[PDB]
Amino acid sequence: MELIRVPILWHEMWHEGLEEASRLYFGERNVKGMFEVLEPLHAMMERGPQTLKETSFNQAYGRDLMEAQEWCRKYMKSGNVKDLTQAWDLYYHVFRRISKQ
């Protein structure tokens, strides 16, 4: 509860990240881009940490992303928009939180 927001930060990658994924996603119903957007973005967050202060952030969603991530892998393997939508839902929740303040 800081009500503070930074322009050039992680939240910046989420906004711009999802922004592109979504933009491309809706563009030509190509979720491929989205996956390639998070793949790195997410990866970057994994291999590219920040600090104990950010640890809570990655953890806060750590489980969230994990769930949505599973719905993704399940979707990519299985193949179901429903699952895809759910994954997009989970993300929005996390992506929405990072923004919500």
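FYI, residue positions are counted from 1 along the chain as it appears here.
Looks like solution NMR, at least that's what the header says.
Cβ coordinates are placed from backbone N, Cα and C, and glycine is handled just like the others.
Going by Swiss-Prot, these are the annotated features:
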type    : residues                            : note
MUTAGEN : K53 to R (Swiss-Prot position 2066) : Complete loss ubiquitination by the SCF(FBXO22) complex
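Neighbours of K53 (mutagenesis position), defined as other CB atoms within 10 A of its CB across all chains, total 7. Secondary structure at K53 (mutagenesis position), as computed by DSSP, is helix.
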